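To keep things clear, I will list the structure first and then write my remarks on it.
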Amino acid sequence: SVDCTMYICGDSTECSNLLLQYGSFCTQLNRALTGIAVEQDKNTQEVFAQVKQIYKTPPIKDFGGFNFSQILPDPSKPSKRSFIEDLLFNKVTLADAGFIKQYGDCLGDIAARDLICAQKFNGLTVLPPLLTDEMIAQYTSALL
Amino acid sequence: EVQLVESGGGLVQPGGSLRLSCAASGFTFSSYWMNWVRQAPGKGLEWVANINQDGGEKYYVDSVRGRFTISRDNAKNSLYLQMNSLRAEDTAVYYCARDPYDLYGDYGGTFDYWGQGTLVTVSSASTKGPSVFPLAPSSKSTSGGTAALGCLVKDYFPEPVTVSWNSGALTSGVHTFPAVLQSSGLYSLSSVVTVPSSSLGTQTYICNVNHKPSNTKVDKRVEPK
Amino acid sequence: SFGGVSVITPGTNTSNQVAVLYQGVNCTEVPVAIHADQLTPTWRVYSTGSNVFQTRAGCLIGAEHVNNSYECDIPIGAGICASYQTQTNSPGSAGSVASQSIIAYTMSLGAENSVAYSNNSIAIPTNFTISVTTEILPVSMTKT
Amino acid sequence: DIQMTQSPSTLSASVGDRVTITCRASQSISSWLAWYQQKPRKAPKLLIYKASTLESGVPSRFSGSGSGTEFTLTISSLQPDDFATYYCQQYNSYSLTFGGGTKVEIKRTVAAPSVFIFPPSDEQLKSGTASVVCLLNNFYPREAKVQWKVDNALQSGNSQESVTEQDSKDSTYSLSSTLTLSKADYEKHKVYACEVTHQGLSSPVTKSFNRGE
Amino acid sequence: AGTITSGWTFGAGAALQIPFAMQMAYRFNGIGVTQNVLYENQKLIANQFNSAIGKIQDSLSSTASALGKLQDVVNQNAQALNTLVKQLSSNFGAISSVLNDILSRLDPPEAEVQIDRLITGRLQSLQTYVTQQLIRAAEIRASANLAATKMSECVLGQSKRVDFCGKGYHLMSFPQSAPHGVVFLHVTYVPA
Amino acid sequence: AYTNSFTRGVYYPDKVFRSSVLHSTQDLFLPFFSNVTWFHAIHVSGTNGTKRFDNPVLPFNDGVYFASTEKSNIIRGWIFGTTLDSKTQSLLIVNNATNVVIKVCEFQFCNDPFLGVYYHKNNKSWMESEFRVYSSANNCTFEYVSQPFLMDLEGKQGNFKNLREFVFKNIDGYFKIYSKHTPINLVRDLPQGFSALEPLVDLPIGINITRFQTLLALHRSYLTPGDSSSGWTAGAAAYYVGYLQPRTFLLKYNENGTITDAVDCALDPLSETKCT
């Protein structure tokens, strides 16, 4: 999500006045990205959410000899996530996690070593996903 | 004693006028708004009119607007309400009450003191004294049981009427029913009392009827057949 | 600290009580952002109170946190959903206006279920239903 | 203007119980509401002003609260003195308006009425009319039904009834019903009966008499 | 009409009229349930279908919300046009938003500069609008292709794809017109 | 004391006609659900005596929203200006019984100015003959006179009927007037409801006005400069004053072009949503 005003005008009264002359450019842009944002949530719901009820596997594994243990979520590890998928999270570069950044920790020329913080500076915000990772796993558990 | 006494009620024909008055005491009359509220029996209480402390500002309910005028004489410590073009509908008991100041607005206290009321009746009927008939004791039961007796006060106008038994000697078990306006337009009512059957013959039962408007007084002895 | 402000409200027809979501912020900054100490006591109530819920998405004020999980009416973020609910006890009455409130909760994935998995059993339906559902798709835009 | 509507119109409660009468204005009066107590034939007395301020000398049992358009007068511990009609009023704007009035009555154990029937006096007959009276004495609750039968024929439009105020001591009610007829009509028929139905009665009570006898 | 009368054949070639009861028997054959189930329960199935349809009438009648997929398209376009129309008002740095004013206001040598500001801006807005439409149009055309496929597979025949025709072993669909879009009334077999 | 001025104070932002459209504009308006200060008039009372005759000077701020319910038209007019003393021009609006006059002169204002109609004992008539706004005036820039009109001269007390609302703002040095008059006989004193005000008059005076005062009036009483609220007082009347603030509003124009409703944008988060 991006704020036009901060991005273009970032804390400048003299600037924002000039931006207004532009009319509706920002409102549409902000609107456009927001439309995108909802769509992603829509995407995740449609992809995963195919099942109404959330199923859980029984304590007995006897699957005709078929060995599912890798695929099923591993009750244990934080997040009831599966082994194979666990590697999958590991291979990728998560933008950030926790959604909490110490303000003070941040203020000068080094914090932008922390890229997200810098992004925090110029109106660039990252909305969190509606369906949390833990939540996503459950679907994957259920669909499975 | 803050007091308000109303005077001037009576029987009035349609089209007529009356002026009721309310004499006030116990407070600084000049400093307060006075109102007149009426309670017409079948209907409820209704606010008729109000006057400011200065006496200039006057307000009325729409029904009364041309017809009624409220006024006051502070030196006199009296409030008045002159009525005109009386209609049958105006029949009611009129109470003078001391009102709160409108200025108080959202915190209005309402009417603190009220008078006893003056009854004005608007009807074409003329004043007429009541007929009093005995309601003799009739019971199909053994004696020693209780018996009921009474007087039928009929065809009188206007209200009120006063009913007593044995000159106030006999209070207990006495029920004097509220009068009903009959089709004739005249008022009728009955007063009854329950007594022991043994008392019949031994005890005298006199019903005392006093109808002030007609200025008639009646004493009827009720006896068993 | 800065972030988006989103108003979570039920439809105006239903009510006018709202709940606000301060995105990506801690609850701490909202009383400091405005001078709560400076403000009148009428204003003071809004700054802080028991009725504040903090979530990953941001600080949501105006909504009471609820343990029970229900279907998601309005998405907040981070799996938290808000709805307008009141428990109602009245004969032959729909939930009438009462002490109603806005609640926020971990959105229910749905009634959780389990399947009696076994080496030797099947579940074969005795009867069925013929249902009809509606699927709607846009065909064309207006020929502008 | 504004209309004030009280509810319930009537109620019966036992002594010591808590009674709550409500009043609903058509539009916001604000705090401008007062309550009045009225006894039969007596003038109203002001109980509360500004929705919750007790008037001087009024008993503490009475209290009044309100917010928005709806206001309530509660009586914490009902007493026998409390029998009356209570009215709300709004001074907020002109014209001043009072509610319909709520009649409060003391609830007591059910009591059956004693029933008596009175034939017309000979003196009355000399006039044109004959008045037959039927007394229902000391019953509770107030609802009582009276049917008139002349030689077992139902009567309509020739009757009038009156009810007394609740008794001071008894807390009971009494009722009189009068059937009026022409002298000519009266002479026509033999049997005059008064039938009464009440909660108190397991079976109907009918009192009757024969004209000549 | 063909769907009712002819079965699937009307897509394949000349529509071959077939009695309706015969069609569902073929249709149930599609799910893995024999013909006997329908006839053995023909009245109830027929009735169940009948009652089912009425429900749609109520749902559609009751709430407009069902229609959101169409409504947003109309809404979006309306919004795009409104935004496009509203742009006319923006000064864009020009002294005024009205062309006729500028013309009446300034001589050509000076006016050309001001008008130029509007043209570069307005055109850019129009350019923005067009790009949005192309993208949006692609989305709709994507839906159209899907719609065609659904019409192709679901109406013209019984689709095998799970959750293509609605939740469950799909029976058949009845296409229905709509503004700027289409609505399908899928008939799906769900185990009770 | 304060009263809730729920919705009131909305007026047509401009001369332009619009229909069936929701337009947003920013002007100085009365914020919704803002407190207004209630001023009162009380007749002489008992020993305690509630009696009040409130004509203080109040601040002009950005703009004032003035509304009054008068039993009788006690309130004749207003005064606008910084000093409210001579050596400076000051706006003066007063309505004698006959007409309305607006005048800029550098008037010699009385310490406690007022106006008035006296109610004669012998007859019913109400006549205004107390006019003591100022002793004298000089260098008068502009003056206007209205037509004749009839109002309640006599002293009466209460807020029985007439509801009059006005908005006074300055636009580019312009003094603007807006008004709406609806009787609230049955209607509540300062009622809840929405009404739109439309511009009556334009005063090009361009006076810089810091403060204003309302002038109450009753001819039963005589006036001298230096009159410190002594003598007899007029009937009960109440007027309200509120302060305008820059705020956004969304105005709803009906087919007629009448403003049916409005939304205070800043009022609350719900209201903000309506704005977007």
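Chain E is numbered as in Swiss-Prot; the shown residues are, in order, 879-1070.
Including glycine, each Cβ sits where the backbone N, Cα and C put it.
According to Swiss-Prot, the features are:
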- E:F888 to L: In strain: Eta/B.1.525 (VARIANT)
- E:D950 to N: In strain: Delta/B.1.617.2, Mu/B.1.621 (VARIANT)
- E:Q954 to H: In strain: Omicron/BA.1, Omicron/BA.2, Omicron/BA.2.12.1, Omicron/BA.2.75, Omicron/BA.4, Omicron/BA.5, Omicron/BQ.1.1, Omicron/XBB.1.5, Omicron/EG.5.1 (VARIANT)
- E:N969 to K: In strain: Omicron/BA.1, Omicron/BA.2, Omicron/BA.2.12.1, Omicron/BA.2.75, Omicron/BA.4, Omicron/BA.5, Omicron/BQ.1.1, Omicron/XBB.1.5, Omicron/EG.5.1 (VARIANT)
- E:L981 to F: In strain: Omicron/BA.1 (VARIANT)
- E:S982 to A: In strain: Alpha/B.1.1.7 (VARIANT)
- E:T1027 to I: In strain: Gamma/P.1 (VARIANT)
E:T1027 (variant position) and E:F888 (variant position), Cα-Cα, nearest whole angstrom: 15
Closest of E:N969, E:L981, E:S982, E:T1027 to E:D950 (variant position), Cα positions, variant positions only: E:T1027
Least buried by Cβ count (within 10 Å) of the variant positions E:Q954, E:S982, E:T1027: E:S982
Spatial neighbours of E:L981 (variant position) that are distant in sequence (at least 6 apart) but have CB under 8 A: E:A989
Cβ packing number for E:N969 (variant position), 10 Å threshold: 17
Variant positions among E:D950, E:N969, E:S982, E:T1027 whose Cβ lies under 8 Å from any chain A Cβ: E:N969
Between E:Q954 (variant position) and E:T1027 (variant position): CA-CA distance (Å): 25
Whole-number Å value for how far E:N969 (variant position) lies from E:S982 (variant position) (Cα to Cα): 16
Residue, out of the variant positions E:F888, E:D950, whose Cβ gathers the largest set of other Cβ atoms within 10 Å: E:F888
Where E:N969 (variant position) falls in three-state DSSP terms: coil
